[PDB]
Amino acid sequence: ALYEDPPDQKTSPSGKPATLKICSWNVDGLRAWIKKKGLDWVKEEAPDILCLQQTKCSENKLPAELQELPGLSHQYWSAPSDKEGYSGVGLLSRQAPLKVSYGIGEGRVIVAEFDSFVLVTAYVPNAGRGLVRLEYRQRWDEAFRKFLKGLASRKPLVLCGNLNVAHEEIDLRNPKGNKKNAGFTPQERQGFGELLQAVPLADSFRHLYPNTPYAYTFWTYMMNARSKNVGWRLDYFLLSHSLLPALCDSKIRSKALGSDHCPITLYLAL
DNA sequence: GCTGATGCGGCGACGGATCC
DNA sequence: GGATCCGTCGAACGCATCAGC
């Protein structure tokens, strides 16, 4: 079954207008994504803040098109030192953040503090084929939760990006045949449930659309999975509970091409 | 400098068994 | 004997290194 994201809801449940638009995109190769016109899509989306994951690009190789985004002029990039062509994340913002830091105290995490909230974008480590990196993922999950818990102690938190797990069976097309697969192990799902519990956080999209199936943000390049919408929901906006009144909508931009992930977009009334 | 090989890291199609 | 359940396997991508010119 194909999926059609509902129209953008730009007013909070109470009736306040959205003032902040955040777009998160796992671009799977920033340079390839730019050549596949992904930045033309960003310009049409016109977000206040853009978070990118899996850029696979060091700062000295960023294409000059990125210096031509005047409404996203404050840019922060993080790549691994060891493995240049892998991982990597970026955060672009219309306004300067108050503070920016990297890591969770790998080029996987950027933390940016704004006036009324802290934003984290993450490329969560994949468990690997054959689950060869699942134990590392479990240790990483626990270190990440502890780091996030110790941030939400100040302002509310928005966490976005590729969290590399489909939380529940509704979050992927083939839950039964993938329960031993990276992204849908009981270990990764439980780690997600624990993140929501411990910090605490809510899944923005699931909060608004608790029963909507076939909503995915990732499709393997092979076996024409995307045209069949055989996909996984791996990309999220998770919010502190104190931000749920401010939540207008959480979108999945199914039609935007240029990666094996599609963009996601958050509308907040702050 | 440039190309294209190879290497590495991000599962759905399918073939076979079991169940009523 | 259709539905379901399970383990096996081939392959689209992006980017790195490397050879060769």
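For chain A, we keep the numbers from Swiss-Prot: what you see runs 43-147, 154-318, in order.
This deposition comes from X-ray crystallography, 2.0 Å.
The backbone N, Cα and C atoms fix where each Cβ goes, and this holds for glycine too.
Taken from Swiss-Prot, the feature active site applies to A:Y171, supported by experimental evidence. Among the features that Swiss-Prot reports, active site, proton acceptor is placed at A:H309. Under its mutagenesis annotations, Swiss-Prot gives A:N68 to A the following note: Nearly abolishes AP endodeoxyribonuclease activity. Quoted from Swiss-Prot, the note on mutagenesis experiment A:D70 to A is: Strongly reduces AP endodeoxyribonuclease activity. In Swiss-Prot, a published mutagenesis experiment is listed as A:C93 to A, annotated Abolishes partially the redox activity. Annotation of the published mutagenesis A:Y171 to A, F or H in Swiss-Prot: Abolishes the AP endodeoxyribonuclease activity; the original residue is retained in the structure shown. One mutagenesis experiment catalogued in Swiss-Prot, A:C208 to A, is accompanied by this note: Does not abolish the redox activity. One mutagenesis experiment named in Swiss-Prot is A:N212 to A, and its note says Abolishes AP endodeoxyribonuclease activity. Under its mutagenesis annotations, Swiss-Prot gives A:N212 to Q or D the following note: Decreases AP endodeoxyribonuclease activity. The note that Swiss-Prot attaches to the published mutagenesis A:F266 to A is: Strongly reduces AP endodeoxyribonuclease activity. Among the sequence features in Swiss-Prot, the mutagenesis site A:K299 to A is noted as follows: Reduces the interaction with TOMM20. Abolishes localization in the mitochondria; when associated with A-301. Here the residue is the original one, but Swiss-Prot notes a mutagenesis experiment at this spot, A:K303 to A: Reduces the interaction with TOMM20. Quoted from Swiss-Prot for the published mutagenesis A:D308 to A: Reduces AP endodeoxyribonuclease activity. Nearly abolishes AP endodeoxyribonuclease activity; when associated with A-283. Listed in Swiss-Prot is the mutagenesis experiment A:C310 to S, annotated as follows: Does not abolish NO-induced nitrosylation. Abolishes NO-induced nitrosylation and translocation from the nucleus to the cytoplasm; when associated with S-93.
A map of Swiss-Prot features onto the structure.
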residue: A:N68; record: mutagenesis position; DSSP (3 states): strand
residue: A:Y171; record: mutagenesis position; DSSP (3 states): strand
residue: A:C208; record: mutagenesis position; DSSP (3 states): strand
residue: A:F266; record: mutagenesis position; DSSP (3 states): strand
residue: A:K299; record: mutagenesis position; DSSP (3 states): strand
residue: A:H309; record: active site, proton acceptor; DSSP (3 states): strand
### Task
Measuring CB to CB from A:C310 (mutagenesis position), give everything in the same chain under 8 Å that is also at least six residues away in sequence.
A:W67, A:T265, A:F266, A:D283, A:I300, A:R301, A:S302, A:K303, A:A304
### Query
Given the mutagenesis positions A:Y171, A:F266, and counting only Cβ atoms in the protein chains shown, which has the most within 10 Å of its Cβ?
A:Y171
### Task
Taking Cα atoms as reference points, rank the recorded positions A:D70, A:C208, A:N212, A:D308, A:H309 by distance from A:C93 (mutagenesis position) and give the first.
A:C208
### Summary
Residues A:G147 and A:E154 bracket 6 unmodelled positions; their Cα atoms are separated by (Å) 11
### Message
Which recorded positions are spatial neighbours of A:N212 (mutagenesis position) here, meaning Cα within 10 Å, out of A:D70, A:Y171, A:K299, A:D308, A:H309?
### Response
A:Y171
### Message
Can you tell me the CA-to-CA distance separating A:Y171 (mutagenesis position) and A:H309 (active site, proton acceptor), as a whole number of Å?
### Response
12
### Query
Where does A:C93 (mutagenesis position) sit in DSSP terms: helix, strand, or coil?
strand
## Note on the structure
Same-chain residues at least 6 positions away from A:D70 (mutagenesis position) with a Cβ under 8 Å from its Cβ, in sequence order, are A:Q96, A:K98, A:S307, A:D308, A:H309
### Query
Of all the mutagenesis positions given, A:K299, A:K303, which has the fewest Cβ neighbours within 10 Å once its own Cβ is left out?
A:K303
### Task
Calculate the distance in Å between the alpha carbons (Cα) of A:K299 (mutagenesis position) and A:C208 (mutagenesis position), and round it to a whole number.
12
